[PDB]
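Q: Here it is, the structure in full.
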Amino acid sequence: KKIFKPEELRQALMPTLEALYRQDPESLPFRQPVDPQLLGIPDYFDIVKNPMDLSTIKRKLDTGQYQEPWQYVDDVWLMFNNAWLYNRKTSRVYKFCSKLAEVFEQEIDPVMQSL
Ligand SMILES: C[C@@H]1CC(=O)Nc2cccc(C(=O)NCc3ccccc3)c2N1
């Protein structure tokens, strides 16, 4: 089975994550873990079983937690799908998620081809 070294995943994939981070205004609510008490959404973990955010994905890259590039892509999509599930379609977070998904698609395609 092909092994992907953690530094090699990090070098290839981190620019795609940085592209999301730098999207302002749309990345802002995704830059840190959801804090249900602080955001006034105490039902969040009942609806979203597996929370995910940009900083957690960065930490996983930094600490070698992905064996396969598709596992990173899965976490980015988990983050998106959580937002499209929890929020209504009129909301900022929903529409900001849609923008991030558009940006990500463009960034990730050449990278995954190359891997
Ligand atoms: C990602 C996280 C959890 C979620 O899916 N929905 C959500 C609901 C209420 C507030 C928020 C929240 O972050 N509100 C503050 C905010 C929203 C948009 C832009 C700036 C700040 C919220 N965001």
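Note that chain A carries Swiss-Prot numbering, so the residues on display, from first to last, are 1082-1196.
Going by what the header records, the deposited coordinates were determined by X-ray crystallography, 1.0 Å.
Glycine is treated like the rest: Cβ placed from N, Cα and C.
The domain 'Bromo' feature in Swiss-Prot is assigned to 1085-1192. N1162 to E or R appears in Swiss-Prot as a published mutagenesis result, with the remark: Abolishes interaction with ASF1A. Among the mutagenesis experiments that Swiss-Prot reports, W1165 to A is described with the note: Abolishes interaction with ASF1A. Listed in Swiss-Prot as a mutagenesis experiment, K1170 to E is described as follows: Impairs binding to acetylated histones. For the mutagenesis result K1180 to E, the note given in Swiss-Prot is Abolishes interaction with ASF1A.
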Q: Relative to the Cβ position of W1165 (mutagenesis position), how many further Cβ atoms are located within 10 Å?
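A: Taking every protein chain into account, the count is 14.
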Q: Which three-state DSSP class does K1170 (mutagenesis position) fall into?
A: coil
Q: In the structure shown, which of the mutagenesis positions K1170, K1180 has the fewest other Cβ atoms within 10 Å?
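A: Checked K1170, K1180; of these mutagenesis positions, fewest Cβ neighbours within 10 Å: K1170.
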Q: Reported as an integer number of Å, what is the Cα distance between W1165 (mutagenesis position) and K1180 (mutagenesis position)?
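A: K1180 (mutagenesis position) has its Cα 12 Å from the Cα of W1165 (mutagenesis position).
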Q: Can you give me the Cα-Cα distance between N1162 (mutagenesis position) and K1180 (mutagenesis position) in Å, rounded to a whole number?
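A: So the Cα of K1180 (mutagenesis position) lies 13 Å away from that of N1162 (mutagenesis position).
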Q: In whole Å, note down how far the CA of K1180 (mutagenesis position) lies from the CA of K1170 (mutagenesis position).
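A: So the alpha carbons of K1170 (mutagenesis position) and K1180 (mutagenesis position) sit roughly 13 Å from each other.
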Q: Ten-angstrom check, please: count other Cβ atoms within 10 Å of the Cβ of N1162 (mutagenesis position), all chains counted.
A: 16
Q: State the three-class DSSP label for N1162 (mutagenesis position), counting H, G and I as helix, E and B as strand, and everything else as coil.
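A: For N1162 (mutagenesis position) - judged by DSSP and reduced to three states - the answer is helix.
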